[PDB]
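**Student:** Starting off with a structure, shown below.
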Amino acid sequence: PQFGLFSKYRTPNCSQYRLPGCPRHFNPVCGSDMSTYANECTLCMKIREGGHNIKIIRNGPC
């Protein structure tokens, strides 16, 4: 897999979602910070400093 998940946890790759804002609502991933999310306003907001450096708990549906 990509790097693994045993180091911290498995961190999401938000190298996209590059909107001036955030369209739609959809939450693919699962948050270690107790937030089911995935987008520019959910993670990428969080991830840059909306929460932490997010590690999703689950990389997919929950």
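All chain A residue numbers match Swiss-Prot; in order, they span 23-84.
Yeah, the Cβs are placed from backbone N, Cα and C, and that goes for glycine too.
Summarising the annotation, Swiss-Prot assigns domain 'Kazal-like' to 30-84. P45 to A appears in Swiss-Prot as a published mutagenesis result, with the remark: No effect on inhibitory activity towards trypsin. Among the mutagenesis experiments that Swiss-Prot reports, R46 to A is described with the note: Loss of inhibitory activity towards trypsin. Listed in Swiss-Prot is the mutagenesis experiment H47 to A, annotated as follows: Reduces inhibitory activity towards trypsin. Annotation of the mutagenesis experiment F48 to A in Swiss-Prot: Reduces inhibitory activity towards trypsin.
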**Student:** Based on DSSP, tally up the residues of the domain 'Kazal-like' (30-84) by helix, strand and coil.
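**Tutor:** So the counts come to 8 helix, 8 strand, 39 coil.
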**Student:** For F48 (mutagenesis position), just count the other CB atoms lying within 10 A of its CB, please.
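**Tutor:** For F48 (mutagenesis position), the 10 Å Cβ neighbour count is 9.
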**Student:** Using all protein chains in view, find how many other C-beta atoms are within 10 Å of the C-beta of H47 (mutagenesis position).
**Tutor:** 8
**Student:** Just counting, how many other CB atoms are there within 10 A of the CB of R46 (mutagenesis position)?
**Tutor:** 6
